[PDB]
Each structure stands twice: as structure tokens, then as C-alpha cells.
Amino acid sequence: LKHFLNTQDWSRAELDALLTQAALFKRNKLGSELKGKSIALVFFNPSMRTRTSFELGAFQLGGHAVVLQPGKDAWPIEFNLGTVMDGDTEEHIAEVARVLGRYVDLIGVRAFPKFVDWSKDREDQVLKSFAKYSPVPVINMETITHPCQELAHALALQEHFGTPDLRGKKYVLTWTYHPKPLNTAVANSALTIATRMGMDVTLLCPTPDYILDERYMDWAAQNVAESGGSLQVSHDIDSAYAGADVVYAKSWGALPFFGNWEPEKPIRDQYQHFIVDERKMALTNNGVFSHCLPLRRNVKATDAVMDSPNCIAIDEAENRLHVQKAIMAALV
Amino acid sequence: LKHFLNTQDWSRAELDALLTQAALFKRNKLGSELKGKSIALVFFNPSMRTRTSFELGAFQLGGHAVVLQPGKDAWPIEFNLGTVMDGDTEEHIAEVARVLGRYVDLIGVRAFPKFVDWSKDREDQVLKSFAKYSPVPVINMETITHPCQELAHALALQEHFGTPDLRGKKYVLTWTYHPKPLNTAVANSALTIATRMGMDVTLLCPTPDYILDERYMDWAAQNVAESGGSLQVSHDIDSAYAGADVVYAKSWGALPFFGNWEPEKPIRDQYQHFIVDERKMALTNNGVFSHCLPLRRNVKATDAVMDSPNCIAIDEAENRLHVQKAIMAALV
Amino acid sequence: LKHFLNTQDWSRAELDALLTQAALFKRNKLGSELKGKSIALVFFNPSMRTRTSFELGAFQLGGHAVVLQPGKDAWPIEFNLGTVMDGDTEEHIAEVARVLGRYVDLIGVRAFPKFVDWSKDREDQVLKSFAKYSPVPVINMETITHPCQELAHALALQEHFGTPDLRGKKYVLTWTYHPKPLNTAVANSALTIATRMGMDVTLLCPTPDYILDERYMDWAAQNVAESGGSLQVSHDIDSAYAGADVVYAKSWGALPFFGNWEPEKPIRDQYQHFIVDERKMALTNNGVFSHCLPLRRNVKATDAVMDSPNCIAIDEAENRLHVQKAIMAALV
């Protein structure tokens, strides 16, 4: 059974086909690819873009999305195997996945890490358990990676430069400030897709402690070797933005300080100058800026940058609708 | 771009057309006016009638409504301009409105005042910000006015008297009791529409402190001059209900005591006799009674009055469905 | 007006017709029985299977379900008659049922007992009030009985044995452990339907204190007399499972300890051995096991039993979709 857990599991030809179908749906949005079919959108965390785009995408293709929130309107779910369920969880994922599988044709799942222990969060237990027990395709709506965001981002870039071939473009994935440590998911995904697309990628971050998990650094290395791009880690702002064609910002807590954010607070607070502003963007080769959203203004990026004509964040957000319809169409 | 923020922004001919389309939809409820289209229903507060009627209205016209709850299932939104977003809000309305605008064809918004400072609540910041940044029409689902309720109310009255011309009818907008101070929204709207319709309006309230905001008292004065009706403020129950054709009840906290409700409590508590009962309704010219709902029985109105054949509250509630379909159809 | 509050209110011919239409829908799931129609699914408690199956069922028949949660996204509702509503409730069921009745064609309602006083919970006030004031058919989505579960369960059994006639089969409704006292609803329903189907029913429970409310014991006695089956209460595990054809497990708090669960805790805790495991199921006549779900693994039933090919819980869950479509189709 084929799922959409990560773009890394898909071949370049399959991803290219997805992006092309997405472009096609953008030209003709109403279709019958999901006529009479349904998708269960399981959210373990809040969402505005993902819930809205998936719900509308199902509707536009003749299907129907059922939105579920375990712990809120639905029952809390247990994922550990061979355990005595006398705690807070009411039912096991083994039953939940099988039951949903008797109702819907697709299952989307959003589950952010707990932020207590990265060693446990990095296993991607929720998503993997759904994929393991579900008899129908499972779609990652964001866990420790955000593959739907990757494709919306990729499409937006191809549309901006007017070509599907992004090789040679200078891509800067820069860390940004936030009063708290966040999920590395979007950063993991940006690094993954930018390298898979063969761009010259530079991972700009405050210190070596902010380098992404080895898993993704390795995916990136393997992607560069196959795509013809390049990977580089940098801690110098100016040399990074210089001649950049694309700048993608995202904040995340240093992995080594996972679970023990107390001492990491004073560390992030001394790098508030990583905020994307006009000065930095002026160093780029008339580069484009984007963010997965939601974005805190004057913290992650300045009002000027957000309101700049070079900001394609709204276009990237729109593309979430189109690429997700291509994904559901391909899996059903 | 045309929005539906207040009936006051619309000409009498445009409002008449809306009411007529509403009557038409009431006769033939299924249509294709919104086929393949969608509306984002953004709720910052609870709702039963508004959410249900809008969701069903979109469905009956071939469209689809996406229900969003910021702070609950969606991310909290910031509305202030040029501010450092390092607080509770995750994203700015500038981005939210633009993003939604890439997904849906219409946006409905419900946001009650905070009740901390009327000077700030009366600016109608949430609704105005959506209308300012949204590339698609915005619909008021209740903020400091409730225009959809106005039209449902107006239609119900025209149906009751069997004519679209309500001039000459004696209309009484009376304040009612409630253990707490409420939003003046529905009262502001009732005063607005009753005068726009040219009726002889009397604003019955305990003391001069319960007179509505000047903005609406002025809209009313201007409406009377154009419609041929009349406006009057009264603090005497009996003289008010006398010969009334319509009685609309609604409770609200005295504006001058906004933010400082402590001393206003003992003031409202000594006017519990404003409750609409059989004795008062018996003084009317076989008048009709209604309320926007939800209504607390034996507090705002008695069981007898609510169960009376002269109570058209259920009809007014139904009409919310029909007038909203006319509104969405007109804006799309 | 015909409602679906309990199978006991329906004749055997009407129930048989429902089960047959359910089997028909299982073969051809898309239809137009609810084209342009809608159902309001009112949930006063969480739900995964019921919300999903009803929402999808409405969709597959061309209709639309509106999901409402009083106290959450909708306003809290008052059910007591002739009372001063100055408390937590905002509106009365008399108005809520009438209003919904002007919007939708069917109303489903889920409301679990409060667990404070069985004498009050057993009156089934919420469901009865909806049926009393609603101008459209009302459907029980689980209160003190779970009739939709009964039919899904019954269909699954007929499919398993390959015949609609279940007379003669040995049916064991066994109590199971849980760190807390639960609703007797599913147990009440299992006893009701198993006897209505004419099976040889044995109510297995720890002590006489765990015998179900007289209302259902009497329904069962009357059912046996009409169906040709039999009813028996047992406190001996081994003699119960012996030669059983079906074993349905469910946990519930002893009625006599309702409201005062403190002393009932040490009582349930000494019967943890009622958990359905391989040893017990091995005593059956190659019997089938099921549970309404959600189910806590290694508490109510063991991993082995749940993963056994004799467990038809997933099939029973699926059937909720089919029998509910038959119910809505019959009532509309």
C-alpha cells in the first residue's frame, strides 16, 4: 500500500507527477477524482491552513472530509504496544485505524512532537502506527516533517522562476527567533525538498547546536549527490544571504536541549537579530522570501518583508490546496 | 468590493432585493448559486443558529462551508498593526485574510466585544480588519451589530402583517433582565432596521444610562427622516407597550458602566420587572413578540409569552437561513 | 411522528426491514435517499465512530450532517420545565428543538448520564425532550441505551452465522473490568437486542448488585417470551462461557452504588479476572467476541482476543454506517 508520509519515500518521477497534477488542478479545480469518497482528517493539534485546504480539496473533487480531534471531540488514542490501558487513553490505534478504514478511503494525520524527549518524538510513532494498521492510504498533515508543505513550497518556487528546473538556485534555509523552542518539522522538510530539487542549499543557524537531526542532514547529503546541488551549514548571516535566490525562515529549538529548554532560552534570546528584515533581503539576488505560516510579525519576519512583493508566502499557502488534491487523487 | 457588514451600508433598494430573494429561496430552497463555491465561517464565540443556518445554506446552494474556531481548532489571531507578536497570538489577520482568500469565495466572521472597554469594542476591529485585508466578500455573523438577524427579523414581520410595507406600525424595542450585562449588538441592530423600515419606534429601557451608543441613535434618527417613521426613548413600561404592534426584547449592559460592571449589577437587578409577560403583552394591539435567541425562560420572557401564538421567534430563527442564502448569493 | 429512540419501540417486522435495508446499503452505498436533506448531530459527549459514521452516511445518501456540541461550540441547553433560567444554561430545549426543526430533516442526539443520580439519569430526559418538542424525527446516538449499536451488532451476528435467524444461539453478555464505573447503556442494549432476536441469553456479572435496571430485565423477559429464547443471570464465569456462540463484553458501575462510587471501587477491583482472554474464549463453542468500542486493551479484553479472527468488533463498527443509513432513510 502506498502512503504519503514523506517525499523522501517517493521517487523524483512520482514527485514530479504530483507537482504537475497540482498545476493542472490549479487550472481546473473542480473534478470527480474523489466522487463519493471520503478522507478522515485526524488532528492531534490545531490547524487553519491544513484543515481548510484538505476539507475544501475533498469537496472540490466530489468527496467529503470528516474532521476529528482526539482528546477533544473524539476519544484519546493509545499507541504503545502490549500495555495495560488503565490510564488516560480510551482505545488503541490498532482499532482506530481499522475502524476508520471501514468508513473512509484516506486518512490524514497531524501530530506534533510532545517536546519531552526527542529520542521518542523522532520515531514518528503516531504517523507510523496509522500507516501500519490502516487498510487505506495515510497522509502526513505534519508530525516531525511536513511533506505537503514541501510540495506547496516547491510548486510556488517553480512558478516564481517560471521553470520546473530549480538547479543552480541559491537556497537559504535560515533559523529565526521565537520566545519559545519550536518543532523542527518544517525545517526538516525544507532541507529535504530544497536538496531533492538540486538547489545550492545553505543551512543558516546561530550555532552548531541548531543543526538539524542527522536523519535529515543525511537525506540532504544523499539528495545533493543525486540532484547535483550542494549542502552547506553556516553561522554567518551576511555570507549566507549574499546572492541568495530563495530565503525560507523557520524557528526551532536546539535538539540537544530537548526536554531541558531552561538553559536553551538564554541562548535563543541572544540571536533575535536572525529576524528576516529588509537589510538582509537586500543582500540577496532579488531573492524571494517565504514561511509556512502561521507567522508572528516583527519576531520571525518584519512587516516590511511580509508586505514585500518578494514574499510568496500567500502563494505557497494557496498551493497547499492544489498539491494536496494531487496527493489524494494519486493515493485513492 | 461589496461586503455585508451592516444593513446601514446598503441602499433600501438593495435591502429590499435581499428580502425578496430570501422569500424566493424560502419557496425553492435548493439551488446552484454557490455550486462549487465555499465560505469560511470564522467563529470567535459560540453559536447554534448562525453556524447551522450558514452551513446548511451553503450546502443547499451547492457550496460548502468550512467552520473555523481561532483559539480552539485554529490559531489565535492578532489584529493590531505594527506590533511585536511575542504574545498569545500566532499569526496576523493580514495573513489570515489573504490566505483564506486563496481558498474560499466568502468569509463570515463572528466576534463579540471583549467587554473590557467599549471605546475599543465599538471600533469593530475584527470585522473591519477582515473586510480590509480580505480579497473576497466578508459577512458579519455578529460583532457589535447583527445584520443577518435584522433581515430575518424584518422578513418575519413582513410575513406576519402580510405586506412588505411596515410603515405606521408601532415598534417597541424593550430592554430585559439578565444576571449579567450583555452585548448591545442585537439591540443596536433592531433599532437600526426598525427605523430603516419606517416604523414608529420606541426604545424602552430602565434609565437614560441604558440608551444605546450615539452611533446607532444617529443611524436611527437618519433612518426615520428618510423612511417616514419616528424614534422615541421611554422609561415607562405601560405607555410603551400600549397599542404596540411589535415588541422585541433584548438585554444589554449600560454602556457607561462598561468595564466596571460591579456598580451596574445592583442597577439591573432592580429592574427585573422588565421581563416580558402576559400582562405587558396584553397592553399591546394584539402585538407580536420576538427575540433573536438564545433566550433564558422566565428571565427575559415568561413561559406563557414564549409559548404564545403571538411569539414569532421560531419563524425569525428560520428566516436566518433564507436571508443568509440571499446575502451569499448576492455577494458571490 | 416516528422516531428511533429504542428498538423496543419498533415491531420485529420494522426492525427486520431496517436490517435488510442496511444489508442493501452495504452492497450499494451511494444513493439519493437523503438528497438535499440534512441531519443535526447533537453531541453532549465525545464520539469517534458515531460522529464519523453518521456524517459519512448523510454524505453518501446525498444529504449533509451538521455537527453541534452544546457547551462547546453551541450554547448550553436547559431541559427542566417551568424553571427560572438564571444559571449556566442559555436556552431551553423547547426552543432548540423547534429551531433545529426549521433547519434540518432529522435530529440525532447523544447524551450520557450525569452519574450523580440514576433515578434521574434513567428518565432519559434529554432524548425524551428532543422527541417531545422536535417536529422532525429524533435518533438516539446513545444515552442510557444505544439502539444504533444494537442493530450494527445484530447485523454483524447474522453475517457471521450466515443467517438472519439467530434463535438457539448461546449468547453471553459479560461484565468486564474498568478502573471506573461506566454507563450501562450498551449492556442495556445488548440484553435488549439479543433477547429480541430469540437467543439463549446469559447475563454474566460479578454479583447480584451488577444486574441491570429492572426496566431492561423486564424488556428482556418480554422479548424471550415472544422470541422463543431464554434469559438467565449468572455469576460463574466458566459455566457461562461454556458452549457459548457469542460473547459480548461491557463494563458498567453497579446501579445501587450510583452517585456513591467510593465503596463500589474496591468491589470492581476484586473482579479484574472478568477480563476476556484466550482461556475463557477457549471454553466457547468456537464463539465470536465483540465490543462496541472504544476498548481499553489488556483491561476489558486481551491483545490476543482482540487480534483473534473470532473478534468481529471491526465488522460491528463498520455496520454502524449501514444500519444508520437504513434508519435515516426510514425516518425521512
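The numbering of chain C matches Swiss-Prot: 3-334, in order.
Method of determination (from the header): X-ray crystallography, 2.0 Å.
Keep in mind that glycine also has a Cβ here, set from the backbone N, Cα and C atoms.
As written in Swiss-Prot, here are the features:
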| type | residues | note |
| --- | --- | --- |
| BINDING | C:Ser49, C:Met50, C:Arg51, C:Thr52, C:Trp77, C:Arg112, C:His148, C:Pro149, C:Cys150, C:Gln151, C:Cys294, C:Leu295, C:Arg322 | carbamoyl phosphate binding site |
| BINDING | C:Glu144, C:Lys252, C:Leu295 | N(2)-acetyl-L-ornithine binding site |
| MUTAGEN | C:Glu92 to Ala, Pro, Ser or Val | Generates an enzyme capable of carbamoylation of N-succinyl-L-ornithine while losing its ability to use N-acetyl-L-ornithine as substrate, thus converting it from a N-acetylornithine transcarbamylase (AOTCase) to a N-succinylornithine transcarbamylase (SOTCase) |
| MUTAGEN | C:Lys302 to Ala, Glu or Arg | Significant decrease in enzymatic activity |
When DSSP is mapped onto helix/strand/coil, what comes out for C:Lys252 (N(2)-acetyl-L-ornithine binding site)? strand
Taking every protein chain shown into account, which of the binding-site residues C:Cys150, C:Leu295 has the largest tally of Cβ atoms within 10 Å of its Cβ? C:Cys150
With a CB cutoff of 8 A to chain A, go through the recorded positions C:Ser49, C:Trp77, C:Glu92, C:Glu144, C:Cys294, C:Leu295 and name the hits, or write none. C:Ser49, C:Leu295
Within the same chain, the residues at least 6 apart in sequence whose Cβ is under 8 angstroms from that of C:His148 (carbamoyl phosphate binding site) are C:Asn142, C:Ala187, C:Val188, C:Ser191, C:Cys294
If proximity means a C-beta under 8 angstroms from chain B, which of C:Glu92, C:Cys150, C:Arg322 count? These are the recorded positions. C:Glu92
Largest pairwise Cα distance, Å, within the listed carbamoyl phosphate binders C:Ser49, C:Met50, C:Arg51, C:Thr52, C:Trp77, C:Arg112, C:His148, C:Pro149, C:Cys150, C:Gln151, C:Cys294, C:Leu295, C:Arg322? 30
Taking each of C:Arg51, C:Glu144, C:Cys150, C:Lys252, C:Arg322 in turn, which of these binding-site residues have a Cα lying within 10 angstroms of the Cα of C:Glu92 (mutagenesis position)? none
From the centroid of the CB atoms of C:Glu144, C:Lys252, C:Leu295, the recorded N(2)-acetyl-L-ornithine site, which same-chain residues not already listed sit within 8 A by their CB, in sequence order? C:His148, C:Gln151, C:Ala187, C:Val188, C:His293, C:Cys294, C:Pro296
Three-class DSSP secondary structure - C:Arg322 (carbamoyl phosphate binding site): helix
For the binding-site residues listed here (C:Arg51, C:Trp77), which one has the lowest count of neighbouring CB atoms within 10 Å of its own CB? C:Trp77
Taking DSSP three-state, what's C:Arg51 (carbamoyl phosphate binding site) in: helix, strand or coil? helix
State the count of C-beta atoms found within 10 angstroms of the C-beta of C:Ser49 (carbamoyl phosphate binding site), not counting that atom itself. 21
If you count, for each of the recorded positions C:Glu92, C:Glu144, the other Cβ atoms lying within 10 Å of its Cβ, which residue has the minimum? C:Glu92
Out of the binding-site residues listed (C:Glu144, C:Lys252, C:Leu295), which are within 10 Å of C:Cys150 (carbamoyl phosphate binding site), Cα to Cα? C:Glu144
Spatially closest candidate among C:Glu144, C:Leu295, C:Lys302, the listed recorded positions, to C:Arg51 (carbamoyl phosphate binding site) (Cα to Cα): C:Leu295
Going by Cα-Cα distance, pick out whichever of the recorded positions C:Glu144, C:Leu295, C:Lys302 is nearest to C:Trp77 (carbamoyl phosphate binding site). C:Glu144
These are the recorded positions: C:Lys252, C:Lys302, C:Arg322. Which one scores highest on other Cβ atoms within 10 Å? C:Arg322
Please report the number of other Cβ atoms within 10 Å of the Cβ of C:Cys294 (carbamoyl phosphate binding site). 24
Could you give the Cα-Cα distance between C:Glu144 (N(2)-acetyl-L-ornithine binding site) and C:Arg322 (carbamoyl phosphate binding site), in whole Å? 12
